[PDB]
Amino acid sequence: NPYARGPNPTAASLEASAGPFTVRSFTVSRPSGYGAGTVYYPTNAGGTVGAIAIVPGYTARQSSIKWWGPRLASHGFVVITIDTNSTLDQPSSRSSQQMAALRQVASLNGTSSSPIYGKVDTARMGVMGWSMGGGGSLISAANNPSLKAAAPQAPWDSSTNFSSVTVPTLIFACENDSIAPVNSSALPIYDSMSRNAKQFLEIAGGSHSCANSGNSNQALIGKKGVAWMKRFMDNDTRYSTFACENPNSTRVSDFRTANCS
């Protein structure tokens, strides 16, 4: 596997705050099609790595999703966290801004002054985000089936029909979400998808922000996020058990999976 990076994973290595790689970050100097961005990158991954774009929810900024930056980058990804043009942008606009963020990562990969010059495999990309940014991630996946993985959290869209999505999709959900109730948002979205590898992980007792920066489940959520992106963006079957397994955890209120390998 030419995309395999880092040592063989363990439960402990994936539950830890930090993966094997050293992480550095920069602010995007001229954001192209979105409000602002922070890029997180491994300094020592030992080969090109895929890119992930992460978008927040309505009223939210990078702080809500920023924990994912170092968490994913430390396992061998270039991660861009964005602010939207407006905190009040809707999911279709969030999707356009997420894809614009991935485009800019590709640009910076070809820019000799950039810290991520030649660090990115621009053919291997992923999408994540919170609530309307989660709905945006699924729109991104529906519109761009060459995306390798999606892992939205507490998603919301005006439509729950993502039957079009062929991208491997992990849905994080929050059991007691009162903003985007699981029964009206996350679970119908999950049930709509019949053509893809998919998973549904609902965090027990979780409020709408159960997968955000400062959550109390970073060990489990981080493990599942990293394993999913490693399995599908890097085709790394060393991660197949971690990616597909029912965690069998008191921290999980609901688990569903399909077409996982």
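Quick note: numbers on chain A are straight from Swiss-Prot, i.e. 30-290, in order.
Header entry for method reads X-ray crystallography, 1.9 Å.
Placed from the backbone N, Cα and C atoms, the Cβ positions cover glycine too.
Copied over from Swiss-Prot:
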type	residues	note
BINDING	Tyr87, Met161, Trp185	poly(ethylene terephthalate) binding site
MUTAGEN	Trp159 to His	Displays increased enzymatic activity on PET bottle and on BHET. Exhibits improved PET and PEF degradation capacity relative to wild-type PETase; when associated with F-238
MUTAGEN	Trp159 to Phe	Increases activity towards 1-naphthyl butyrate
ACT_SITE	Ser160	active site, nucleophile
MUTAGEN	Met161 to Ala	Displays decreased enzymatic activity on PET bottle and on BHET
MUTAGEN	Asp186 to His	Displays increased thermostability and increased PET degradation activity by 14-fold at 40 degrees Celsius; when associated with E-121 and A-280
MUTAGEN	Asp206 to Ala	Loss of enzymatic activity on PET bottle and on BHET
ACT_SITE	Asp206	active site, charge relay system
MUTAGEN	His237 to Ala	Loss of enzymatic activity on PET bottle and on BHET
ACT_SITE	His237	active site, charge relay system
MUTAGEN	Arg280 to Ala	Displays increased enzymatic activity on PET film. Displays increased thermostability and increased PET degradation activity by 14-fold at 40 degrees Celsius; when associated with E-121 and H-186
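Annotated features taken from Swiss-Prot, shown on the structure.
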residue: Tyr87; record: poly(ethylene terephthalate) binding site; CB count, 10 Å: 18
residue: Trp159; record: mutagenesis position; CB count, 10 Å: 30
residue: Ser160; record: active site, nucleophile; CB count, 10 Å: 31
residue: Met161; record: mutagenesis position; CB count, 10 Å: 30
residue: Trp185; record: poly(ethylene terephthalate) binding site; CB count, 10 Å: 25
residue: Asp186; record: mutagenesis position; CB count, 10 Å: 24
residue: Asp206; record: mutagenesis position; CB count, 10 Å: 23
residue: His237; record: mutagenesis position; CB count, 10 Å: 19
residue: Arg280; record: mutagenesis position; CB count, 10 Å: 16
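Note: the CA-CA distance between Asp206 (mutagenesis position) and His237 (mutagenesis position) rounds to 5 Å.
Cα of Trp185 (poly(ethylene terephthalate) binding site) to Cα of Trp159 (mutagenesis position): a distance of 8 Å.
One way to see the shell of the poly(ethylene terephthalate) site is to take the Cβ centroid of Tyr87, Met161, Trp185; the remaining same-chain residues with a Cβ within 8 Å of it are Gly86, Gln119, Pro120, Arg123, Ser160, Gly162, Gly163, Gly164, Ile208, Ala209. In this structure the C-alpha atoms belonging to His237 (mutagenesis position) and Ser160 (active site, nucleophile) are separated by 8 Å.
For the pair formed by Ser160 (active site, nucleophile) and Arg280 (mutagenesis position), distance between Cα atoms is given as 20 Å, rounded to the nearest Å. Among the recorded positions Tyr87, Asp186, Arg280, the ones whose Cα sits within 10 Å of the Cα of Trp159 (mutagenesis position) are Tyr87, in sequence order. Of the residues the record lists as binding poly(ethylene terephthalate), namely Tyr87, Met161, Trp185, the two whose Cα atoms sit farthest apart are 10 Å from each other.
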